[PDB]
Structures are given as structure tokens and as C-alpha cells.
There are 2 protein chains.
Amino acid sequence: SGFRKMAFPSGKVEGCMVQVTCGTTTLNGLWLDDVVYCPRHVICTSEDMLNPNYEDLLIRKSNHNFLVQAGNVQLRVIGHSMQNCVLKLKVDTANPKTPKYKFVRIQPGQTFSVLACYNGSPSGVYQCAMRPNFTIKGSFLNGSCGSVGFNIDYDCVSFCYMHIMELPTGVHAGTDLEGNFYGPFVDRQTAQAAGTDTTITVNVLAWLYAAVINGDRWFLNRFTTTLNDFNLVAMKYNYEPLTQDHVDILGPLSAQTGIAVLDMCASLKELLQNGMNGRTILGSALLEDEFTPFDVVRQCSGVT
Amino acid sequence: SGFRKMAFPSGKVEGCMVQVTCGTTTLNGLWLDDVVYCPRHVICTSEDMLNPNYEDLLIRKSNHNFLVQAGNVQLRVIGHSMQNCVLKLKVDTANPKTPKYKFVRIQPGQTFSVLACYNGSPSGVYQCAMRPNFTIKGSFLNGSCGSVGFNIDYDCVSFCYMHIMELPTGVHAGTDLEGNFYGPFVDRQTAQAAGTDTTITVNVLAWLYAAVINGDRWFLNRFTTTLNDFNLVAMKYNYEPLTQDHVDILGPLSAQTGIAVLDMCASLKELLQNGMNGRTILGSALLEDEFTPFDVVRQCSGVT
């Protein structure tokens, strides 16, 4: 009963979070095995951020300039390396809390859990979707950089994102754990274009399905629509075009509810064209696209 | 930058979660020190639930009938006791992960983090507010009973709630850790009245403040209102009456934004009377009352 945005437990990732201080900059780092991963802008000052020649800036820096701290214990840095926009600091100690883990570059529309931290200490945890434009809508203050997004699959933690930059929209941009930014963004204090953010249609249709499963079916219509015809309305409202694969994924849901995907699409088409007339689906007066079909299934199944 | 509903890290509570099985019922239990806390309806069958004489039902049950399991290890139950609607099972082993903790009965309007579990295993984590009518809007399936709500204060975990019952609204009801239900609810499968749910006004005014802090100020009006006059409009729209203490709490916020509390109340009064005209505050097309003024401050401060 009830459907809520739900983050994965943070316990395993909690133990992998360390304070990284370079000069006057302090942020968060991820300690797995002998390596601590941090955004490379820890080396940069305010002035450095505007035009950073990170290669040149790193040459000045040396292992002893990096202050890695777990709790109240410091780690011996015995090597620095810069992979893309992330710096990997080799340390003497393996993290004994290092869990089964993978590093995955996530596809747009996918979702993950952010463990937001400050000075190596976990503050809180919330769900995020990788927006199609490769931004995210998080909560990130100064020193939250290095905070990571993850999914869990039983024992394994698939790390997918590391917070690096805030955009003037208010939204956020970051890398995969190999240091490649999601999107056309860079670690520089320059004007940055957060392009047209489109709605993850498949994810809204899953939420609609989730609503039906929880007994909200006011939106339901008496008719259907075609892929082509639906997408003709999707485009107008800046929705991602729906694909046959999207349909296939929304199948178990379609099945479980005894409702066809295109009939659901027709209900969305009315909801877009006509609005919601002051009503709410699942306690929300607008359409939610940060719910993957797996996410809806996982709550409905009750997977742990 | 950005404001998101945010749960407390779940790591410490994760280690305090155990599977409790009585006969054919399995649910979640909280292992702190030598005691495991669980909803007493674990003893009850389906038929037992309709008219349970828990005193009589417990006399039949004996320690060996209680299957407490952590991971893949079982605990020796050496005593059972029923405090109100919670059963405390003494076990041989102390939880070595038992953290600094308190048991607090929470006031309505207060918020907490739910660590939703199944069979003793944490599934996910989300924020909840204790609705004025003493229900909550969670996500709880069969076997999520025993899942607990908590707040953290640095080292200490203040446990405040334990999930016990689902109401036909879809919403949820549970106890404090001493086993007293929040509200006029009971552990019985009977029709239960989830009375008029009023809006936590102070919490909406904090969210409005949080929006201002994040740069959303379209709602802002050019005028003010009085306590009496505002509450005259609050009542109509099923809002909690605003108190001088509510004002005092919303002070640091009022201060930080350079906006007076009653001017904010006037903006709310328009928002209530007139709606939102298709616009959104903080990515939401309706007013949010699950944000305590402390909650808004904690994100804005960045407390860890």
C-alpha cells in the first residue's frame, strides 16, 4: 500500500566516504580498496576554476598536498593520478568496508540514489534520475562535490555518478566514476548550456501504471492511440519519443494491470492536452518521470 | 543549490534489523542490545487478526516459537514480553552494531526517516511526516511491518515509529517503540477511521521559505495578513491554525530571507484562495507540508 520515491539503503556507501582536502579546498571522496576517488577541482582555487590547465596545476601538487581523512584517521597518499575529470589517490590502506562494487556509466532516464555528504560525512540520501539532457535535480551545497550516485544489486554497488558542478539553472552535473562527464559539461566556472530537458515518457507511463496498481484510475480513458500519433503529441510537449523497446519494458506492468500500453499512452495524451483539472495522481498534481519501470516493479514486488 | 526531500543515512539502523517469524507470520524486528522489538501481531493468524485477545494468544506462544534471525544466524530467545502493541524478545546476544539510541514519541507535524524492510532486510529509505491525524503516507507491503521510523542527532538514533497497520485509505498507522499507537488506531482488522487530515501550515511556510532561498519567489505578494485573519482562511482550507510558537520557529528562516512570517502567510493565503495557475514551487504543482523548519534549515545549512 502506498508508493513513495525511495532511495537504496546507504550503509555500504556510507563506509566508503572520506574527507579530501587539497590546499584550501575540501570536498568528499570515495575510498574503495587502495584508491580514493575525488573531483579533480579540489586542486583548483577560485581563480584557477575560471581557466584551469589541470595538467599544469597537478604538476605543482604532490602526494603530501592531499589530506585524505576517514573519521579522525588520515590515510597515507602514495600516488596521484588524473583520469578524465576525477583524481585517483593511491593510499597505503585498503578500505576494510570496501563492498562488492562496479562502476557503471548510466543511460539517460535511468535512476540512482545520491548519498549527499559534507567533509566526508553523509548528510542524507535521495533518488535522482539522469535527465535526458544529462543534468540532475539534486540537493548539493559547497563541499558536496565528490558525493556519489549508486544503485545496489544485492551484494554489489554499481557506482554511476560523482557530483562535480552546479549549473545556473539550479540543477547539477557530474561524471561517471571513470571521470567522464554526463553531458557536454566541463569542470570550469563558465557559462554552461543545460539544453532542453525532455520528459522520460516511459518513466511517466510506469508511474501511471504504479498509480493504477495503487488504485488511482481517474486519468484512465475509454480509448487508445498509435505510437506515431502518440509521439506526435509527445513531441509538442517535449516528451521523449516512445519506442517499441520502451513498450516491451512496460510489459510486465501492462500485464499485471490488465491494461495495454497504448491505452495508457492515450490517457497520457489527454492528461497532456487537457491537464489534470486540479486533481492528483499518487499525491502529485503533475506527471512524474523519475520512476523507472524496474523502480515501480521493485516497490510493487517488495524487493530487498 | 536545489532542495529535495531527504532521508537520514540508514547505515546504523540497517545493522539493527532482524527477521522475526512466529508460526506462519514473518515480519521485521529491531535488535538493540539484548532485546528485539516487533509488532505483536506476528503471533496472530488471519482469523486471529479479526478479534485478537493478545493476552490469551501470547500465553500459548513460548520463546522457542519465536524465530529471530540476523543475516543467516539465529538468536536464542530467552524471554518474551508484550508492552502495549509491541513484543520485546530478550535474546542471548547483544547487537554489537547497537548504536547510541533513544526512543521518542514524536509530535504531529514532525518528520522522520523510514527504513522499509522485508524479512529483516532493508529495501529502501524515504522521508515521512506524522500527519496531524496520526496516519502516515509511506510505502509498506505485507511483511514491512516492524519497519521503523527514526531521526539521527550526530551519534544518537531517536527511534520514533514502528509500522504495524495499513488503513483502507492506502495510508499507514504504527506505534512508538514503547508500543503505543500514534492515533486512535488498534492492531485489529476492523474498519478504522482516518479522520480529517489537516495541512501542517508551519511546514508549508517553511517550504515556501526554502523556495525563496532557492530563488523561487513568484508566489510572493505585495501585502500582509494577521494571525486571526490568516487562520480564518486556514480553517476553510483544512490547515492547522498558525501559532506564535510556529512563528518563532519560522524565525531564523524569516530572518535569513529578509521576509516577515505574516507576509509569507499572505502569499499562502493567495495561493490557497486562487491556486497556482499551472505553475510550480520547487518542482511541485502543490503545497508541501512534510518539511519541518529544521528540515529546511538542515539542508540549507548542510548539516551532516
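We number chain A the way Swiss-Prot does; in order, the residues shown are 3264-3567.
Every residue, even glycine, has its Cβ placed from backbone N, Cα and C.
Swiss-Prot annotations:
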type: ACT_SITE; residues: A:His3304; note: active site, for 3CL-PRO activity
type: ACT_SITE; residues: A:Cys3408; note: active site, for 3CL-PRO activity
type: VARIANT; residues: A:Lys3353 to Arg; note: In strain: Beta/B.1.351
type: VARIANT; residues: A:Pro3395 to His; note: In strain: Omicron/BA.1, Omicron/BA.2, Omicron/BA.2.12.1, Omicron/BA.2.75, Omicron/BA.4, Omicron/BA.5, Omicron/BQ.1.1, Omicron/XBB.1.5, Omicron/EG.5.1
type: VARIANT; residues: A:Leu3468 to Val; note: In strain: Zeta/P.2
Length of the line joining the Cα atoms of A:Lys3353 (variant position) and A:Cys3408 (active site, for 3CL-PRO activity), in Å: 19
Fewest other C-beta atoms within 10 angstroms, as judged across A:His3304, A:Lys3353, which are the recorded positions: A:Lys3353
When distances run from the Cα of A:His3304 (active site, for 3CL-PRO activity) to each of the recorded positions A:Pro3395, A:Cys3408, A:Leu3468, the nearest one: A:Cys3408
Fewest other C-beta atoms within 10 angstroms, as judged across A:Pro3395, A:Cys3408, A:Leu3468, which are the recorded positions: A:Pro3395
Where A:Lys3353 (variant position) falls in three-state DSSP terms: strand
Integer Å distance between the CA atoms belonging to A:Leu3468 (variant position) and A:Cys3408 (active site, for 3CL-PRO activity): 33
Cα-Cα distance linking A:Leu3468 (variant position) and A:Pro3395 (variant position), given in Å to the nearest integer: 16
